[PDB]
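Below is one structure, written out as structure tokens; the observations come after it.
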Amino acid sequence: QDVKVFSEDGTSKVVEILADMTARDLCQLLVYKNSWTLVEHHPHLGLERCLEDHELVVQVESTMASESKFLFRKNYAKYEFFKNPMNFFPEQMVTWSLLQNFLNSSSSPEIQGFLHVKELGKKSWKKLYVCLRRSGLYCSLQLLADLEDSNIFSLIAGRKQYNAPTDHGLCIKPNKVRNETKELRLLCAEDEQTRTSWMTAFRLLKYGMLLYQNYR
Amino acid sequence: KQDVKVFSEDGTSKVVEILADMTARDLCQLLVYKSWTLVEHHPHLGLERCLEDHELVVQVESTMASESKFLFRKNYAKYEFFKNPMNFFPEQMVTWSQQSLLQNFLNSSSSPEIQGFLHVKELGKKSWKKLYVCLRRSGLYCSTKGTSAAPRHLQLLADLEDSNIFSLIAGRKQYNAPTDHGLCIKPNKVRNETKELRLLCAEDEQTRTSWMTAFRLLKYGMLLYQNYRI
């Protein structure tokens, strides 16, 4: 019911939320007293993630670790896919059999391209061709990870902590994983544009119609 | 670019040009511009269902038989659970597993448990039996020993994947239903065959609404909360 929120400064305030409050509720509760976002921030894991506008703040709070923080900041690229779906993904990154397809939870989207992949426990990376399906994450197929009860996070520490090949790292973390770090599957894109697309892709697969309604 | 026929409570019918991305609430607003709800009405099956606001009209339309109709009526009870969640479900009808109420229903990782007596019709036959019924994300079960929800005492009745919950309009006459308060889990693939219909009968209206709400809550989850908050 009491939630602590850090601004980019390092300043923080404690606010009382009702359990029925979404991420955008809290954002509006902070603007009083559409670009604003809450970040689920894990320094120990080196992982962060914007909450989707609709996410119950109480749900996310229940999977927070000791040092985990809520950050309150702006995000000006919030629904870049919904603003221009046709020219968002690089040619032949996503294959079917376009907007409605991602929103239909019956569809079978294949998301494919090269990524560096970190092996669990060790700080060693191998450049594997990767495929993303509703059924999970594969490398060209060997089942890397399941998508049940999970979320996609961008890597913040990257280079220094995990020895990432690029700064543009990302990770699919199961919500059951809290203070574990050896059991993390970390990935790396060659640039920012490709990380953004992979993250949008997962979010579209997991959240689907929820995201579109958020955008309206 | 698609035509669809919508029937009103007046008895009137209008053919409306729908786009492939229109939601039920977009159609309703388009019809108001001329609380409201679209209904998936199956006369031959004796089934009906209000579409949730977010559903794509075209999607539902393609899963329709010849005789099926879209109705357009008012529904002032669309989200009664959300208005008073702590007091919507009768005592001990709803419990939770894998625990170390709104939040639980909206968390797709939760293990909801919905329990109670219902009349259950046997597949493809007009014969009923009162049973202790147990709903989970993994399916609809009934107890083979009184009110024991033990796994060893649960018999799987219906898978829930790729299906929807329907109100039973046919009722007493068509299926020899024990009460007026019937519902049905219809698998989406069904067109004309009644044989794979899973019919249920509650003892009263409130009990029926409770089960359907729970079904809807399990199927749609957070989407329904979005819809409630427009």
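We number chain B the same way Swiss-Prot does; the residues here are 167-200, 208-273, 280-409, in that order.
From the backbone N, Cα and C atoms, a Cβ is placed for every residue, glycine too.
What Swiss-Prot notes for the published mutagenesis of B:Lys300 to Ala is this: 2-fold loss of inositide-binding. Residues near B:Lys300 (mutagenesis position) in space but far in sequence (CB under 8 A, at least 6 apart, same chain), listed by position: B:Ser306, B:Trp307, B:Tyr354, B:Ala356, B:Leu376, B:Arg377, B:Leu378, B:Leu379, B:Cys380.
Listed in Swiss-Prot as a mutagenesis experiment, B:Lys305 to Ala is described as follows: 5-fold loss of inositide-binding. Residue environment of B:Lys305 (mutagenesis position) contains 12 other Cβ atoms, counted within 10 Å of its Cβ in all protein chains. DSSP assigns B:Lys305 (mutagenesis position) to coil in the three-state reduction, placing it in neither a helix nor a strand.
Annotation of the published mutagenesis B:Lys308 to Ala in Swiss-Prot: 5-fold loss of inositide-binding; the original residue is retained in the structure shown. For B:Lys308 (mutagenesis position), applying a Cβ distance below 8 Å and a minimum sequence separation of six or more within one chain yields B:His298, B:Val299, B:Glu301.
Among the sequence features in Swiss-Prot, the mutagenesis site B:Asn355 to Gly is noted as follows: 5-fold loss of inositide-binding. The C-beta environment of B:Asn355 (mutagenesis position), restricted to residues of the same chain at least 6 apart in sequence and closer than 8 Å, consists of B:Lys305, B:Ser306, B:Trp307.
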(message) How many Å lie between the CA of B:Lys200 and the CA of B:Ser208, given 7 residues are missing there?
(response) 16
(request) Kindly assign B:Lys300 (mutagenesis position) to one of the three DSSP-derived states: helix, strand or coil. (result) strand
(request) Note that 6 residues are unmodelled after B:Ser273 and before B:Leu280; then state the distance between the two Cα atoms in Å, as a whole number. (result) 15
